[PDB]
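Scroll down for the structure; my scribbles are underneath it.
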There are 2 protein chains.
Amino acid sequence: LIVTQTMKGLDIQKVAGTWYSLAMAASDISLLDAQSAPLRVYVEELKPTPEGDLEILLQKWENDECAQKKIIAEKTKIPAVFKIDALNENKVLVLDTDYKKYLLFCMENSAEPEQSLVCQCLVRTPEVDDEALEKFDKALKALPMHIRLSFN
Amino acid sequence: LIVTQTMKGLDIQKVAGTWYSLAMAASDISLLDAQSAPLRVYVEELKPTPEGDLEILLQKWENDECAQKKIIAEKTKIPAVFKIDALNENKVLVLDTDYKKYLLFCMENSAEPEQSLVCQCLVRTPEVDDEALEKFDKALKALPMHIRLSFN
């Protein structure tokens, strides 16, 4: 990705609160094949830390259960780009957000071969509104997504 | 679906030959979740029978293997609509085909609650041409597809 495709003037403190994963897209089928993929998560909550970092509350499908996992994304030199300092490092890219309604973000795997990428459209409330989905779609044409999910 | 969304003037004898599954879409995520779903098949070949019926050579993911399954779709009173006379009956709807390049078809589950539906874009040769994908996309806007796959 590029620094221009990311958001500009992002205020991490305004993304706080709960969010709902509405749609999912991925560059490689496998990445979201079954409930399988390690990138097949659902953002439940976003909590920024005073030092500017990003705490993310996810939920996964684990052993017929809905597992809660908490991972922290560290602030990098570039805004809207966060790093999940793990054995396998991941970068959380925030593309666009109005803070109030939607929030589009992606997770990129560097270690992998080409560009393992996965994005999510997050809505504040599960309203019968579809501006978020639209914004999502427009923001994904410029990317090679091979799988596309939309949730009930 | 409706008799107008199906093809008109379809010549089953011209669809003979081999085909490749290029893209997949489904009305319900589950239907194509992992290699899982019973509708997660890949058309390898289409062989029409003299009596007008349709023999389909599929391949599935079975026990870490690529299983070959042959099912026959019986000719119904309406053209481009075929029935897979099974315990669980299924209807194979052919939407549009130029016989030479692409072929768009869907599989609908009647027994299910609402409208279990799954469609495939089939190409003759895996060319670097994308008219088929386009035709596929246009033919799916008028349908509630929640999952969308595209193969390497």
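Swiss-Prot numbering applies to chain A: residues 17-168, in that order.
Header lists the method as X-ray crystallography, 3.0 Å.
Quick reminder: no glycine exception, Cβ is built from N, Cα and C everywhere.
Here is what Swiss-Prot says about this protein:
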VARIANT   A:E61 to Q  In variant D
VARIANT   A:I72 to L  In variant W
VARIANT   A:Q75 to H  In variant C; found only in the Jersey breed
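Secondary structure from DSSP puts A:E61 (variant position) in a beta strand.
All protein chains included, A:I72 (variant position) registers 21 other Cβ atoms within 10 Å of its own Cβ.
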